[PDB]
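Asks: Handing you this structure, nothing more for now.
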Number of protein chains: 2
Amino acid sequence: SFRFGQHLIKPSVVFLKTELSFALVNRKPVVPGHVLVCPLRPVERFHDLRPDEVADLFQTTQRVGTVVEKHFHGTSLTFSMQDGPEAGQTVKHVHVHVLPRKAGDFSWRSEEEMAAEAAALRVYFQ
Amino acid sequence: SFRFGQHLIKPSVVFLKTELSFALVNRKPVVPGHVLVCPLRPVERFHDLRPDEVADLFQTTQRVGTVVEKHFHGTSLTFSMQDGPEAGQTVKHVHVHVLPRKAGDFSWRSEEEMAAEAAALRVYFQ
């Protein structure tokens, strides 16, 4: 349904889609609620996004961060974008990792279980 | 000159200031060209920025990242925002760390030396 690098995400796991971005649940979160926010348009590097895709990528990231920090009971969030091969980018598509954080906080999901974290998450988005 | 948490940055070390954001050189970069991009307005948490401050924080971060990746010869960039106490936020002011990255890449500056990286950097900004 949704394009992410050279993988096709099923909407079942996509919990937000805006005018220019989309958000998905992780097949292997680093921590609970580890979600990703990407631009719909498939570009590998951050300097490739027109300015609007940027305002829309990060406005959406603000929103999502708040939801997962709430739903997953964290008290802080970590945002991180590995921009390019020497920075960690495996899948070649701009993407921000949003991880909720817990006091002294510090794998493989089933298409249906991820499908469950997704529906849970859609609820906070009006 | 510029407010960052409860420290007052001298413009000598500020190399970019937009309509709503500013960028500074690090008194102790983790790697060369480790710069920070913050909202002018002093808020501690990312959900506190109105939407425009967000579009302006991250459009500016796009620009800056490109400059430091160039000037400092990296081939990738790492962007990371420690949003809140349980995520690493020491100084309590929204801020994105932009670090240039190098193939297998992997402290205290003088007000005047930082003042030098700054002037160097201002040059790429028209």
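Per Swiss-Prot, chain A residues shown: 2-107, 128-147, in order.
Determined via X-ray crystallography, 2.5 Å.
Yeah, the Cβs are placed from backbone N, Cα and C, and that goes for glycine too.
Feature table excerpt (Swiss-Prot):
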| type | residues | note |
| --- | --- | --- |
| ACT_SITE | A:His96 | active site, tele-AMP-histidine intermediate |
| BINDING | A:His8, A:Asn27, A:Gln83, A:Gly89, A:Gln90, A:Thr91, A:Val92, A:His98 | substrate binding site |
| MUTAGEN | A:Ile10 to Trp | Strongly reduces affinity for substrates and impairs apoptosis; when associated with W-25 |
| MUTAGEN | A:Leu25 to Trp | Reduces affinity for substrates and impairs apoptosis. Strongly reduces affinity for substrates and impairs apoptosis; when associated with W-10 |
| MUTAGEN | A:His35 to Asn | 50% decrease in catalytic activity. No loss in substrate binding |
| MUTAGEN | A:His94 to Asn | 75% decrease in catalytic activity. No loss in substrate binding |
| MUTAGEN | A:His96 to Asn | Total loss of catalytic activity. No loss in substrate binding |
| MUTAGEN | A:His96 to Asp | Loss of catalytic activity |
| MUTAGEN | A:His96 to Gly | Total loss of catalytic activity. Rescuable with free imidazole |
| MUTAGEN | A:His98 to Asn | 98% decrease in catalytic activity |
| MUTAGEN | A:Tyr145 to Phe | No effect on phosphorylation by SRC |
Asks: Going along the chain, which residues six or more apart from A:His98 (mutagenesis position) have their CB under 8 A from its CB?
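Replies: A:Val31, A:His35, A:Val36, A:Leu37, A:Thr79, A:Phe80, A:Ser81, A:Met82, A:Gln83 - these are the non-local Cβ neighbours of A:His98 (mutagenesis position), listed in sequence order.
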Asks: Nearest to A:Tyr145 (mutagenesis position) by Cα distance: which of the recorded positions A:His8, A:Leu25, A:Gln90, A:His94, A:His96 is it?
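Replies: Comparing Cα positions, the closest of these recorded positions turns out to be A:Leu25.
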Asks: Taking A:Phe107 and A:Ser128 as the last and first modelled residues around a gap of 20, how many Å apart are their Cα atoms?
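Replies: Once the 20 missing residues are skipped, the Cα atoms sit 16 Å apart.
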Asks: Could you check which of the mutagenesis positions A:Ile10, A:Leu25, A:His96 is the closest Cα neighbour of A:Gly89 (substrate binding site)?
Replies: A:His96
Asks: Looking at the binding-site residues A:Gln90, A:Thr91, A:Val92, whose Cα is closest in space to that of A:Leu25 (mutagenesis position)?
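Replies: Its closest listed neighbour, by Cα, is A:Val92.
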Asks: If you count other CB atoms within 10 A of each CB, which of A:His35, A:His96 wins among these mutagenesis positions?
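Replies: The largest 10 Å Cβ neighbour count belongs to A:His96.
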Asks: In terms of Cα spacing, which of the recorded positions A:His8, A:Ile10, A:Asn27, A:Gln90 are within 10 angstroms of A:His96 (mutagenesis position)?
Replies: A:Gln90
Asks: Looking at the binding-site residues A:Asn27, A:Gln83, A:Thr91, which sits with the largest number of other Cβ atoms within 10 Å of its Cβ?
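Replies: Within the set of binding-site residues, the most crowded position is A:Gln83.
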Asks: To the nearest whole angstrom, what is the C-alpha distance linking A:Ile10 (mutagenesis position) and A:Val92 (substrate binding site)?
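Replies: Just about 13 Å between their Cα atoms.
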Asks: Write out which of the listed recorded positions, namely A:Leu25, A:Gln83, A:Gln90, A:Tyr145, lie with a C-beta under 8 A from a C-beta of chain B, sequence order kept, or 'none'.
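Replies: Near chain B: A:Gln83, A:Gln90.
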Asks: What's the CA-CA gap between A:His94 (mutagenesis position) and A:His8 (substrate binding site) in angstrom, rounded?
Replies: 10
